[PDB]
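Enquirer: Below is a structure I'd like to ask you about.
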Amino acid sequence: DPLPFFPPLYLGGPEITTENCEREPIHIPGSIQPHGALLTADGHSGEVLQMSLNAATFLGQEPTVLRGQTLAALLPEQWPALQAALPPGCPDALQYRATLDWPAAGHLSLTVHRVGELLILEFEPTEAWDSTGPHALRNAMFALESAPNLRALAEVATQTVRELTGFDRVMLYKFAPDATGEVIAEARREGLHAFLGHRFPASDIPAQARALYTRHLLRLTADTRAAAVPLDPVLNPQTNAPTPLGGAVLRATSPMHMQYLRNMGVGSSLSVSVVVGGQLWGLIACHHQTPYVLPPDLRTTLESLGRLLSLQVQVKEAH
Ligand SMILES: *C/C=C1/C(=C/c2[nH]c(/C=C3[NH+]=C(/C=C4\NC(=O)C(C=C)=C4C)C(C)=C\3CCC(=O)O)c(CCC(=O)O)c2C)NC(=O)[C@H]1C
């Protein structure tokens with residue numbers, strides 16, 4: 001049961017320290033990571049309500065010009081499909097995805113979800129060869145299925161994720177009932193220090209983070225030195241309140257966790273929740289030595305793999 005959050009910084013809330021970090025409102029940072037752009041829109045009208053300040057870089061026009069325009073006008077070939085895909089009251093983890101063309105090389109990937117009456121739209125560049133087929137997941141299921149026991153399953157799962165991603169380090173991090181954790185499997189680049197078998201305090205993944213990760217199963221930091229980009233306006237006009245960004249991979253990472261990653265020499269981080277019978281069982285935790293943007297289709301493959309692994313774990317634990 002997490003503590004109530006304090007207000008975010010931009011609402012005059014306290015600075016976050018090691019004494020109060022379980023109260024950081026990590027779901028409402030009012031900012032995004034700079035490798036993409038984000039807009040929010042009214043769920044009925046499609047009016048664009050908030051835009052990240054870097055929106056021009058990705059969309060080819062200025063935030064001051066795009067705000068107030070409707071998605072019906074801006075995205076005529078996707079707006080109807082988006083609407084149909086994310087009806088009022090759908091789960092906030094449900095996503096609509098489309099690939100758009102843009103002046104630059106490759107394409108823009110569009111990912112949308114719905115929170116309350118708001119649509120949250122993420123745009124990130126993707127290269128054409130950065131497609132991953134359903135084969136990646138399909139062929140991977142084979143070695144997961146043949147694993148004879150839980151620890152073998154964990155070992156194959158980390159190796160498979162490393163093969164799919166090329167990450168320098170992939171761990172299966174399992175939580176204990178006291179919320180401490182243990183690295184129970186690890187696939188890593190030759191020469192990297194092993195974390196295998198190491199245990200970590202509960203505070204390293206605080207309670208509000210673990211709660212969030214129970215609902216929104218994938219998060220990342222593409223560049224652990226990159227400054228966040230504000231949303232403008234920072235509050236949702238629908239509510240005059242902060243915008244929930246837990247469902248957006250572009251959400252700005254807690255600065256506290258960014259420092260933790262830099263202290264470990266990590267350039268890029270990504271993890272996927274393993275949720276068993278609705279409780280957070282563990283994470284597939286990935287590091288890269290340098291900044292790296294795992295493509296959207298591969299992220300989705302990894303989420304799917306976490307769900308598959310959840311079930312395989314749940315099968316084996318019953319035995
Ligand atoms: C006082 C606050 C603290 C801080 C908070 C914090 N931690 C996270 C998220 C993560 N922490 C992780 C921990 C590990 N990564 C590892 O490699 C290992 C061991 C080898 C551990 C124990 C992980 C995996 C995450 C998840 C995100 C990720 O995969 O990179 C958050 C939430 C970040 C966010 O989603 O915005 C917060 C606020 N950790 C502390 O140590 C204290 C200082």
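The count begins at 1 with the first shown residue.
Recorded method for this deposit: X-ray crystallography, 1.7 Å.
Placed from the backbone N, Cα and C atoms, the Cβ positions cover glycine too.
For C21, the entry in Swiss-Prot reads tetrapyrrole binding site. According to Swiss-Prot, the feature domain 'PAS' maps to 23-91. For the mutagenesis result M256 to A (Swiss-Prot position 259), the note given in Swiss-Prot is Binds PCB (in vitro), but difference spectrum is altered. Quoted from Swiss-Prot, the note on the mutagenesis of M256 to C (Swiss-Prot position 259) is: Binds PCB (in vitro), but difference spectrum is altered. The mutagenesis experiment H257 to A (Swiss-Prot position 260) is recorded by Swiss-Prot, whose note states: 100-fold reduction of chromophore-binding activity. In Swiss-Prot, a published mutagenesis experiment is listed as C286 to A (Swiss-Prot position 289), annotated Binds PCB (in vitro), but has aberrant spectral properties.
Describe each of these features in terms of where it is and what it packs against.
Expert: Around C21 (tetrapyrrole binding site), the same-chain residues at least 6 positions away in sequence with a Cβ under 8 Å from its Cβ are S203, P206, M256.
Under the three-state DSSP scheme, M256 (mutagenesis position) falls in the helix class.
The 10 Å shell around the Cβ of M256 (mutagenesis position) contains 14 further Cβ atoms across the protein chains shown.
Annotation for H257 (mutagenesis position): same-chain Cβ neighbours under 8 Å, separated by at least 6 residues, are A209, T221.
Secondary structure at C286 (mutagenesis position), taken from DSSP and collapsed to helix, strand or coil, is strand.
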Enquirer: Let me know the DSSP-derived helix, strand or coil state of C21 (tetrapyrrole binding site), please.
Expert: helix
Enquirer: Please list residues from the chain of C286 (mutagenesis position) whose Cβ is under 8 angstroms from its Cβ, counting only those at least six apart in sequence.
Expert: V161, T165, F167, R169, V170, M171, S269, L270, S271
Enquirer: Mind running the mutagenesis positions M256, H257, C286 against ligand 1 and keeping the ones whose CB falls under 6 Å of it?
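Expert: Only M256, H257 meet the Cβ criterion.
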